[PDB]
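Below: the structure, in structure tokens.
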Amino acid sequence: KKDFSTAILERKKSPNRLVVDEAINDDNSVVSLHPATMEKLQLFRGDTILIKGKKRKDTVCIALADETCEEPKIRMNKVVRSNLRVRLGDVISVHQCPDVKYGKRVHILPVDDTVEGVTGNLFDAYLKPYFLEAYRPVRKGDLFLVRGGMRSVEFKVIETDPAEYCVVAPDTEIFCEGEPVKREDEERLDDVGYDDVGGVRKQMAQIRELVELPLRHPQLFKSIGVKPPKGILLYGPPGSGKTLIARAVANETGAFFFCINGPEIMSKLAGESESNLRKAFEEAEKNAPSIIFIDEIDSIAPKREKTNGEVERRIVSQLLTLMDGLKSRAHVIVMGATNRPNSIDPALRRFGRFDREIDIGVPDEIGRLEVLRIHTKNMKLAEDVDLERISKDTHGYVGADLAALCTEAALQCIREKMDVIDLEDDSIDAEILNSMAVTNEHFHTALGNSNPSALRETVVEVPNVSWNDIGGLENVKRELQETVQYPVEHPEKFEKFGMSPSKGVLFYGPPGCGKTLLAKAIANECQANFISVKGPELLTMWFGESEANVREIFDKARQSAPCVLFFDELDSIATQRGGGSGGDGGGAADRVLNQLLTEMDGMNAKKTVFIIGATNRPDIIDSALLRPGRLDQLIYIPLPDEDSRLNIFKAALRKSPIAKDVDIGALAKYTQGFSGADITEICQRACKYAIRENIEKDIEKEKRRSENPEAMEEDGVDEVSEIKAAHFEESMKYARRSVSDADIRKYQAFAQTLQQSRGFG
Amino acid sequence: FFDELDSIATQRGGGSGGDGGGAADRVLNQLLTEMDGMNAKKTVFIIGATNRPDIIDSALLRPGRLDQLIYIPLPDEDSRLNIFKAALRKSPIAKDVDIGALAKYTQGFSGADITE
Ligand SMILES: Nc1ncnc2c1ncn2[C@@H]1O[C@H](COP(=O)(O)OP(=O)(O)NP(=O)(O)O)[C@@H](O)[C@H]1O
Ligand SMILES: Nc1ncnc2c1ncn2[C@@H]1O[C@H](COP(=O)(O)OP(=O)(O)O)[C@@H](O)[C@H]1O
Ligand SMILES: [Mg+2]
């Protein structure tokens, strides 16, 4: 087997590919190769080559060679490096140029910023001295730097004969006509490539496999027979990168594009909407391959009960009729981009039309780090930044929020330098502009002054907690591993025996004993997705998103296989159908519980979704959840004993100082009958008392310094402040037992009545 | 400061009916949902007060949320003297007023009764 999920993004091994490296020659057209490398392409020193760039761009250079280079390296010139839209570590393709084709005239114009002091035409002074009889190749739209006197001027080719690229002949005599080139083009050279997107690598691979292959190799599909899909439907949290992904793939694939907008078409007068849609479709069709993107497709096609207007129904039905007309098959690939999948009229998700749904979710930690690394470039940031901590802090953040965070940090940086800047003057010294630098405290200030946008989403990612944190419970780990990891990791044994596994595990025990910790640990070990849903969450969404929200969760369960759906706090919902209970107060559970029961029975079709429960009141739970196929197996998590308390005490103080003055073995004797929450609380209270003692010691030292500044500095500065015996002795005098003897008696009786048939031995 | 949680943070009753399902449970669920997500930031602090700790919901004492309970006791003798002088800080007082006699007099009196 192979990791084919992201294998389409791999750098394929071809003789044309070479790794981009730094260069040593300042010539605008000379590129240095390796003597053995030229043998692969049958090249020699002095020849002319074509080097491809990004977004269907390319340039033409002169192939040179040196023995200090490497085989995969190319040593691209810095100006040509900017021309090719590549950097260090990139891969570029090199081809031969049999067509030298000296051009009769080449139009070249400089940039406005570097021509300060120029009195007129720059042809004789700058163009001809380095291009007369030099036979240098030039490609349209490329930048090359030249020098004259002390003035360094960058020039861009405006026109060529042929228009692609040609060699500057001695007869290429021109004069500076017009002035279209401006410095403001610096930020608008090329909108988006492929590397300018991060965090959605899997979805980007899906889109690539769906779109780029049909648009570049229809022969394979025609041979196999299956018609490629057309309608992609990107959906996700607002401002998560949908338009960016669509524009990236469209510009990189080289196909035609037609960026339709929702309100823009809805802004047209009646009759003009249909005409504009027809013009868009016809323009796309007449220049196949084409891509039609419809931003905010939900705006022009809402749900039926919310679009009773006549013209709205007219435009919706015209869109439907045109969409069913995709039989034209001119590689027209509609890419709708909504934000809520329920908001689109379900008539747009039948066979044909939009045959796909791609969920662009909130990026994970590595995705946030990647997008921050993308945005932090092209800024005068200092060399003491720390992106890892920033990425760790930011949670519930989408790409737009981080784009705003970088701007906020820069704004704080410019605000902090206003002490010298006076707004009474209309001019500012260049030193202030050149002295700007960004530090980590600026990012902390920006983060403290910013707010996330998507904390409410049901985030899905593999958890981090491992069995090391787990405080003992080896029997439960042994059972849970063979009940969860084996049926997914090793289904071959199950299918050979032909006895299908069950997909329900239920936890019941006293509060705070490692239920959620166990669920997250088993989710992390199996490397499966984890979806935590609470009782309060469902109870609130039953009034926020009505009943359908519940189904949405299971839908999100079945679109992210393999999945571990953890229904935390089932005691609020799974209460038994009390006869005396009535009204809304007693019947609120009577809807969510029934919807859950209906969904669980249909969930048995999949073989990669595992449902885990959690309760602290095993007696009040409804019997309907104990039917086979539903959450059948009941696993009891008891109050940890002496050795388990020792293990949890060991696991609690991993980050805290040594505190070796107290043997942790004696602690378990003290804390008999304490749950895990009480042990963690005791650790936290001891740490807080240690912090208070260190704070008062520091205050005493500062007071001593203030009383006598002449007094020499002592060793009373803030130390590590290891936790001492007095800390625990004082801390454990206020604690309490979270579970009384009556509750543990109840749990023990509940276990006893469930374990009365142990007579076999 | 979420003062007077007694009206909404009580345990759900089995004798509920009619309109009672729109109050004391919906606000409780929304408050819990917001509170469990509050823990993301670092400088937001939630403090609640209740006069009926014996009937408080058990879902508002889990880790996070409102975990650390603090008992506020009725003032003692010296505390009664302190509260008497604090309340009478501004009002003019005759030179013959014996605060200690009042402190001996007002055993078992809350702060509100001393102010009254
Ligand atoms: N996943 C991402 N990777 C890289 N850049 C991103 C990502 N998500 C957002 N951005 C940046 O976000 C900036 C501005 O937000 P943008 O991505 O245009 O919002 P949007 O997701 O298109 N909004 P909408 O789809 O209308 O809700 C862009 O210029 C991107 O560089
Ligand atoms: N066996 C254990 N190993 C490690 N930590 C534990 C264990 N049991 C309890 N804890 C502590 O309990 C807390 C989690 O309690 P939890 O299981 O979520 O209670 P509940 O399931 O009732 O919400 C964690 O902070 C963790 O430190
Ligand atoms: Mg958009």
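We number chain A the way Swiss-Prot does; in order, the residues shown are 13-773.
According to its header, this structure was worked out by electron microscopy, 3.9 Å.
Heads up, the Cβ atoms here are built off N, Cα and C, so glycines get one too.
In Swiss-Prot this protein carries:
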BINDING   A:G210, A:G248, A:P249, A:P250, A:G251, A:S252, A:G253, A:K254, A:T255, A:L256, A:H387  ADP binding site
BINDING   A:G521, A:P522, A:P523, A:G524, A:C525, A:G526, A:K527, A:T528, A:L529  ATP binding site
MUTAGEN   A:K254 to A  Decreases ATPase activity
MUTAGEN   A:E308 to Q  Decreases ATPase activity
MUTAGEN   A:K527 to A  Abolishes ATPase activity
MUTAGEN   A:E581 to Q  Abolishes ATPase activity
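Sequence features, as recorded in Swiss-Prot, placed on the structure.
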residue	record	Cβ contacts under 8 Å, 6 or more apart
A:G210	ADP binding site	A:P375, A:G379, A:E382, A:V383, A:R385, A:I386
A:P249	ADP binding site	A:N351, A:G373, A:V374, A:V410, A:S465, A:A466, A:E469
A:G253	ADP binding site	A:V209, A:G211, A:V212, A:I372, A:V410, A:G411
A:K254	mutagenesis position	A:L246, A:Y247, A:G248, A:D307, A:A349, A:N351, A:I372
A:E308	mutagenesis position	A:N273, A:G274, A:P275, A:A349, A:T350, A:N351
A:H387	ADP binding site	A:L414, A:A415, A:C418
A:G521	ATP binding site	A:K527, A:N628, A:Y648, A:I649, A:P650, A:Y759
A:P523	ATP binding site	A:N628, A:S687, A:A689, A:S750, A:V751
A:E581	mutagenesis position	A:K546, A:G547, A:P548, A:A626
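Ligand 2 lies under 6 Å from the Cβ of the following binding-site residues, listed in sequence order from A:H387, A:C525, A:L529: A:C525, A:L529. The two recorded residues, A:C525 (ATP binding site) and A:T255 (ADP binding site), show a Cα separation of 46 Å. DSSP assigns A:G210 (ADP binding site) to coil in the three-state reduction, outside any helix or strand. Secondary structure at A:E581 (mutagenesis position), taken from DSSP and collapsed to helix, strand or coil, is coil. Listed in sequence order, A:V410, A:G411, A:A412, A:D413, A:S465 are the same-chain residues at least 6 apart in sequence whose CB falls under 8 Å from the CB of A:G251 (ADP binding site).
Applying an under-8 Å Cβ distance to chain B, the binding-site residues A:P249, A:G521, A:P523 reduce to A:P523. According to its DSSP assignment, A:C525 (ATP binding site) is coil. Spanning the listed ADP site, residues A:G210, A:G248, A:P249, A:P250, A:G251, A:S252, A:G253, A:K254, A:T255, A:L256, A:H387 have a farthest Cα to Cα distance of 21 Å.
Sequence-ordered, the extra residues of this chain that approach the ATP site, with Cβ no more than 8 Å from the Cβ center of A:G521, A:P522, A:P523, A:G524, A:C525, A:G526, A:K527, A:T528, A:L529, are A:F519, A:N628, A:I649, A:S687, A:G688, A:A689. Long-range Cβ contacts of A:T255 (ADP binding site) within its own chain (separation 6+, distance under 8 Å): A:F305, A:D307, A:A349. Sequence-distant neighbours of A:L529 (ATP binding site) (same chain, 6+ residues apart, CB-CB distance under 8 A): A:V477, A:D481, A:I482. Residues from the binding-site residues list (A:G210, A:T255, A:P523, A:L529) with a C-beta closer than 6 Å to any atom of ligand 3: A:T255.
Ligand 1 lies under 6 Å from the Cβ of A:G253, A:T255, out of the binding-site residues A:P249, A:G253, A:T255. According to DSSP, A:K254 (mutagenesis position) is assigned to a helical segment. In the shown protein chains, 23 other C-beta atoms lie within 10 A of the C-beta of A:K527 (mutagenesis position).
Secondary structure at A:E308 (mutagenesis position), as computed by DSSP, is coil. Mapped onto three states, the DSSP output places A:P249 (ADP binding site) in coil.
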